[PDB]
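Written out below as structure tokens is the structure these notes cover.
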Amino acid sequence: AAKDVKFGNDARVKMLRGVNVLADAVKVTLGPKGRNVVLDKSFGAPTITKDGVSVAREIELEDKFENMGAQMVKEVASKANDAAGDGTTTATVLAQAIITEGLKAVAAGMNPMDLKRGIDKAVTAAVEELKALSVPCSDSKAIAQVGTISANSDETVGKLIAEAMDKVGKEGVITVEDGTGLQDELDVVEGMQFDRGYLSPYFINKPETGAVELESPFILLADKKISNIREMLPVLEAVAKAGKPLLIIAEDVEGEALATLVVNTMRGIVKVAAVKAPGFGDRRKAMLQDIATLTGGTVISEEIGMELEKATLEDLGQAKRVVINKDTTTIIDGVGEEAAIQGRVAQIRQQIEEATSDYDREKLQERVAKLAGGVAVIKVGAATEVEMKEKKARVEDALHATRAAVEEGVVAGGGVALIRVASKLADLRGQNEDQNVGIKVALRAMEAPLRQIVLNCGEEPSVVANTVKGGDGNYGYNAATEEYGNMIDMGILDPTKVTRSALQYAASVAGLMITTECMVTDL
Amino acid sequence: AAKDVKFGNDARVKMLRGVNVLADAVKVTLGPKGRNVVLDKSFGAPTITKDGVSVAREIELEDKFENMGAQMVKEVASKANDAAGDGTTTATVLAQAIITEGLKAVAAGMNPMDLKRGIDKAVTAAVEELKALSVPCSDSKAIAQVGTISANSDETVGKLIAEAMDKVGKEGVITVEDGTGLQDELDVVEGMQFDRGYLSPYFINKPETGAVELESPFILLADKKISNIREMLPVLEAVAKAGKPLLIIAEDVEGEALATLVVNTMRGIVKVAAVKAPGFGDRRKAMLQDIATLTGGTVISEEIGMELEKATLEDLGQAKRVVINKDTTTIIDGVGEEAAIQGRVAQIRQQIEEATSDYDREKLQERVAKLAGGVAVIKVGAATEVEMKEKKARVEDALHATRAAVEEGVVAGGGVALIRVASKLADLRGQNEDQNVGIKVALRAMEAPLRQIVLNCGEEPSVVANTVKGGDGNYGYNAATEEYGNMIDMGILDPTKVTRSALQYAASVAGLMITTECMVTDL
Amino acid sequence: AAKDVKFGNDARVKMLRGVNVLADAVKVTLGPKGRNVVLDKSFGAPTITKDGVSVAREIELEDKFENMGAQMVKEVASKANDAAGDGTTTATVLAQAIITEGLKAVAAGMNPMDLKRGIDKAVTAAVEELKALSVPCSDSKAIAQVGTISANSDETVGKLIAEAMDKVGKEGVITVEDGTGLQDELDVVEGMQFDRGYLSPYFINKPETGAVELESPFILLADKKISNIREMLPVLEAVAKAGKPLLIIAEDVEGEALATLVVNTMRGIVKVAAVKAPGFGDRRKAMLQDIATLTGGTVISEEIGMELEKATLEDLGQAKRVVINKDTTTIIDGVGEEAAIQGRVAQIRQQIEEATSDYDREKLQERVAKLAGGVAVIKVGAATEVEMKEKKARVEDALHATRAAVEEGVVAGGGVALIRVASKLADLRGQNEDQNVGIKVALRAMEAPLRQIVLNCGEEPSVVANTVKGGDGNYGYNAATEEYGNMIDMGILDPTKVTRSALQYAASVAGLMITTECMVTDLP
Ligand SMILES: Nc1ncnc2c1ncn2[C@@H]1O[C@H](COP(=O)(O)OP(=O)(O)O)[C@@H](O)[C@H]1O
Ligand SMILES: Nc1ncnc2c1ncn2[C@@H]1O[C@H](COP(=O)(O)OP(=O)(O)O)[C@@H](O)[C@H]1O
Ligand SMILES: Nc1ncnc2c1ncn2[C@@H]1O[C@H](COP(=O)(O)OP(=O)(O)O)[C@@H](O)[C@H]1O
Ligand SMILES: [K+]
Ligand SMILES: [K+]
Ligand SMILES: [Mg+2]
Ligand SMILES: [Mg+2]
Ligand SMILES: [Mg+2]
């Protein structure tokens, strides 16, 4: 009292109303037949939209309690979108479906801990069914279909990503850069990606991107654990007139050594970063000289007879742009060399025929692909900059979904996946009636996505849900045409990772929400 | 309680009310015998305009939801005006007629999606008859009549436009410039129009014109895909003391080179733009040298032996003004040459006697017209600058409307065209009762313009509407004189694109209003 | 008047609030450590009571949807008392528990009707099991104990009830009334007596005693008014020759006749006294025939056409002695024939079997007791009237409890009976899983009485309830001493009738109420 503090049921019922108001604004846009929501634009001509994310972002309820219910749901929905490139609205709608019955059933006096345990049991079991249902992402055709769906059925995006994957292979690194002009373009350049990131948070980027990138960086290739960089300072000072950044790749990023010294080298006013070389031992040596050829640098070490005092601006590698995150780095376009790379790749290829000792065979057979086909760079063109930004975002999210799909396969989309597994878990039961109500509420929510999508079409949801449950395999309702058919033949594919993630996160909040007992907020 | 978020009928009912206040303010002005609207002005002496556009501007409702209902209708009306030079109020009236009946039927619980589908069916069917009713703009008299009706019966404007088109021909490019004095003037100068615009948004103009124009521009006529402009900076720097702009017209506007380098050339402080030469290959060559003669330039290319290092300010063309849009370019008046053009045109005409090969016949037979009649420039004279500004604006709309009429012909004005097709489609029926009522709503709305015109005139709409439906052909009611007669002989003509466009846009909003479910607006 | 309507959970929550508000007011009285409730009555001093039904009847709530709940459960609290007297508090606690747990299961989405049938099945089995546990009660020690327990642990009341039921026998009728001493008193009446005194003081032969006593008197029963001495002469003549005294029973004695007897008595010609007939109406005729039977006399009445002028010494009844007070008449050792008296008793007992009204039925028991047993009066002693209505109510409830005990047996008190029967039904099942829940909800609620008894003491309820279920037989928890033991050795006994009654009526109401879907009532 006397502050907006309240306890027990008086708290929950405020949240319930908050979540419900948010959800009613989102679910109406779910699927391809979303029905318009109007958002006020201060200048007039209010923007008319069919996008869940664009709607859910605007809502800032004025009641300080109802706001919180909205924000925590919005929050988790966004995190599911970061795990996989879609499903913001799916997670939101599922969250309403579970939470609604959860808060009512607790208000009837059920034990909230048993409800939590019951929901968690059902969701944990269901995830195992998805693992059995998933099929591998067999071909670039599926890549295309996954792409379009992620892009509101924009075919064009899918062809680019499909084509890009054809140049560099499904697993190859793809990057997107702003439009050179009216029309899209695709090209390949001698980049270099490896699975090492920056080890210190102070190497964070200036923008909030989490990953950091350096433009026109020099590349130091120090093939030892670097106990001393003082002999590099004259080179940095000669570069300091230009300010050109330095990225460090090291056999080890020795902490009290080079890493500390680099951290001391900048007061925020020097562009430096450091990462380990990829692999271990001879692999770091090998890929350090690979990067040297790719960047036009040389390997630094005393065993090579190459002190940092000797390191000219051409013994250091160089690249036009490079990106680093918490765990990963990619060179996009090293200045590099032509014939030296061709010869080294041929030598590495020859080594594959002899370095067949299993884990050594790998290092060769990746490194050949590390040099050749460095990176493909999509250029996004549109009639105006407004569409260019829009298209770019669409492409970038579409890209993510495709990667998620190829990493963990696809399942029949359009909500059939959830309604399918719901039939198989129906026999599951808990230790007591509280858990049984927990189990039932979980399986009730799993049907909500299909029922919502169809209802938007202007259809009787009851008939379709029965028909899809009575069917078998990937038989389902194609909302885009009102025809029934096989989703895999129809190309309605959802990446398994987004569906799994959207379920787990929604259930986490619902369980997390049940066990809230007090809030402390300002008047 | 909450932010002003609200759903379903509670939202729609607000929209309906907002739309109605707007339409009732505007619809009373429709037709040549409108009724006065007293627009307020803070200085006193209110303006009392009869102009629907002027009234539509000010309407700005207090109640946020009521406001939104007005603004979206207002917006779509404006888009209709940009598509064709009239029909703002016609589109508004049709919008109100559909919306009102639509929302009523929805509130009764009619399936909203089925209602939409019904509307779009009738509109799609109806346009086919309008296509059939169109007739060619055969003669300057039809030009004039379309003009006057577009200019509130100002015969002056129709005469001016008629004369200008008689000078340069219907297809020829015409421009309007501020008055040189008390009296209107018309004259011709060596302009050149071709349907190529600037390929990058960063060449957008400073004002909001969308198109961009350059005054006293220099013209580069580069007959290759320009992979390198570095050799031009010395010429541009020599010009930078005067700041006279340079336009690049290229055989190809090379994307990653020419465009990127040009983009890099200006930091918002250099007047540079680039466009493709018209046609392909030898066509671009031909018209490039045409432009060269018209501008006093020369063709740039290594095969010609004219590097940009060699390109003086007289190998570059010059003009006093040039205009560029998203899809089209015209030079207004190149500095050019006299006898060189005359000899060139004569040669082209001679080539027409031998360029019988059709891909040449079409490439030759235009270029002759490209030289002669380059542009006509109407000067609008008036007794005051206030009348000047208003008058020019009207002339510009009459210009737009005339182009529309020549593009898609004309049909009987005064609502006769809509009420005619409405009678033909009375047999049209849909798959179910929800779609059937949807059809009835659309066919009723299409009659609204005629009944609104006559009602403003202070006559009995029942009798006139029945008489026009009992007639045949272009028979109709002349509101300016209350005589019945053949509309075409009285010159009451509307460009078909105006009627076609206004109907489709009204339907689109009406369809889009039925299927809205939620609002978001600030407190 | 305009109605208001509510649906679904928005109705049941309001209803549940009402029942709980009533039930908590009753609950607090339960068990030996329960506490008193103060009842406002506008006429005068408020009355404090422990009787659960007394409070429950007075409760009514302002909010209509809350009031509906109280007004329904009020029935169980009342009906239990009407049926069996004691045990109304228990019935209430059960009802609230079943409603709470039943409605909770409905929130899980179970079909309500299947819960109802499940509960009804569980009670039907449990009542049958109680018939197995019940053991006969007949000895004076057990009756004394069950009296004490119902009295709220007053040994004195128990002892008085045990002696009273012994003296008047099983057919005798016992009644309780407001006394005047500080200490309780028992009055016992033997033989026929009725509340009519001598019509004149001058009959008084023992003025120091203030009463008339007559030896071996003739008893004349005239079904008519005495108005003219002409009617009486032959009987007086015959009795005067016989010399035995005569008592007149008549509808009235007119002053002329009355004064003539007064002269004859004062002058010592005939010893005679006259009294009004008891009661009035047809019951007067019945009672006249009954006293006639006890005396072996004959009722002279105009309906049979008999005449007092024709009555004979053979028609009058006889008794060894009579005594009549200012307000009371008693007849000692009527010469009526035992077999005829017994046959008359059988006829009236057949009327008792036919008696549709328990109040009328009681007046018949009074008659059979007056004819063939005794009647006793218990006078409650206390210093102030608020103590009268306190003590009075508890003594009253003991009287009902002991009756039900002797006529149906006893079971271990302290609610342990319900605990021990509930465990036996663990294997009972219904036609479907919803009925299985309905069964389990019923067996769960049967623990509620024990949990409340303990909780009033401030002990931890769920530890006692667990440990009692760990035992076997009559092992239970004695709240008075806070020790475990065999309930029968402490004599903590409940008469099976009340327990069985409380269960059936509780489940009958609650098992319906949970099915409520809509409630309609006037706007406030
Ligand atoms: N042609 C289609 N038929 C049926 N369902 C579709 C079709 N295309 C997409 N969907 C479904 O739309 C859902 C996603 O809708 P969307 O508006 O992207 O919400 P979110 O952004 O939260 O994923 C997915 O479940 C997807 O399978
Ligand atoms: N003499 C006339 N008789 C009948 N209708 C006319 C006449 N002149 C113009 N109109 C009609 O007026 C309508 C447009 O009115 P206007 O005031 O221009 O509104 P808007 O500017 O929105 O078109 C056209 O449909 C046109 O055919
Ligand atoms: N000494 C005792 N120990 C434990 N339980 C007792 C004791 N005396 C009475 N009880 C129990 O308390 C209840 C009687 O209390 P009472 O206030 O009369 O409630 P009710 O009005 O429902 O009979 C019975 O269940 C009886 O078995
Ligand atoms: K959508
Ligand atoms: K007008
Ligand atoms: Mg999506
Ligand atoms: Mg107009
Ligand atoms: Mg009791």
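We number chain A the same way Swiss-Prot does; the residues here are 2-524, in that order.
Each residue, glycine too, has its Cβ placed from N, Cα and C.
As written in Swiss-Prot, here are the features:
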MUTAGEN   A:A2 to S  Complex stability is significantly decreased; when associated with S-76, same residues as in M.tuberculosis
BINDING   A:30-33, A:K51, A:87-91, A:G415, A:479-481, A:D495  ATP binding site
MUTAGEN   A:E76 to S  Complex stability is significantly decreased; when associated with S-2, same residues as in M.tuberculosis
MUTAGEN   A:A109 to C  Forms inter-ring disulfide bonds. Prevents ring separation and leads to the formation of high amounts of symmetric GroEL:GroES2 complexes
MUTAGEN   A:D398 to A  Can bind ATP with normal affinity, but is defective in ATPase activity. Binds non-native rhodanese, but cannot release the protein
MUTAGEN   A:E461 to K  Temperature-sensitive lethal mutant. At nonpermissive temperature, the rate of general translation is reduced and a defined group of cytoplasmic proteins are translated but fail to reach native form
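The structure, with features from Swiss-Prot marked on it.
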residue	record	CB count, 10 Å
A:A2	mutagenesis position	6
A:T30	ATP binding site	23
A:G32	ATP binding site	24
A:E76	mutagenesis position	12
A:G88	ATP binding site	28
A:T90	ATP binding site	27
A:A109	mutagenesis position	16
A:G415	ATP binding site	25
A:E461	mutagenesis position	10
A:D495	ATP binding site	28
Spacing of the two Cα atoms, A:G88 (ATP binding site) and A:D398 (mutagenesis position), in whole angstrom, works out to 11
Applying a CB distance under 8 A toward chain C to the recorded positions A:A2, A:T30, A:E76, A:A109, A:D398, A:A480 yields A:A109
Looking only at the mutagenesis positions A:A2, A:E76, A:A109, A:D398, A:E461, A:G415 (ATP binding site) has its closest CA neighbour at A:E461
Spacing of the two Cα atoms, A:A2 (mutagenesis position) and A:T30 (ATP binding site), in whole angstrom, works out to 40
Across every protein chain in view, the count of C-beta atoms other than its own within 10 A of the C-beta of A:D398 (mutagenesis position) is 18
A:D495 (ATP binding site) falls, by DSSP collapsed to helix, strand or coil, into strand
Of the binding-site residues A:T30, A:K51, A:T90, A:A480, the one whose Cα sits nearest to the Cα of A:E461 (mutagenesis position) is A:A480
Using a 10 Å radius on the Cβ of A:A480 (ATP binding site), the other Cβ atoms enclosed count 20
The mutagenesis positions listed are A:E76, A:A109, A:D398; by CA-CA distance, the one closest to A:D495 (ATP binding site) is A:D398
Recorded positions A:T30, A:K51, A:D398, A:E461: those with Cβ under 6 Å from an atom of ligand 4 are A:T30, A:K51
Taking only the CA atoms, the spacing between A:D398 (mutagenesis position) and A:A109 (mutagenesis position), expressed in whole angstrom, is 43
Within the same chain, the residues at least 6 apart in sequence whose Cβ is under 8 angstroms from that of A:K51 (ATP binding site) are A:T30, A:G35, A:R36, A:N37, A:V38
Comparing the Cα of A:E76 (mutagenesis position) with the Cα atoms of the recorded positions A:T90, A:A109, A:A480, the shortest distance belongs to A:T90
Per DSSP (three-state), A:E461 (mutagenesis position) is coil
For A:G32 (ATP binding site), the three-state DSSP class is coil
Distance filter, Cβ under 6 Å of ligand 1; input recorded positions A:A2, A:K51, A:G88, A:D398, A:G415, A:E461; output A:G88, A:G415
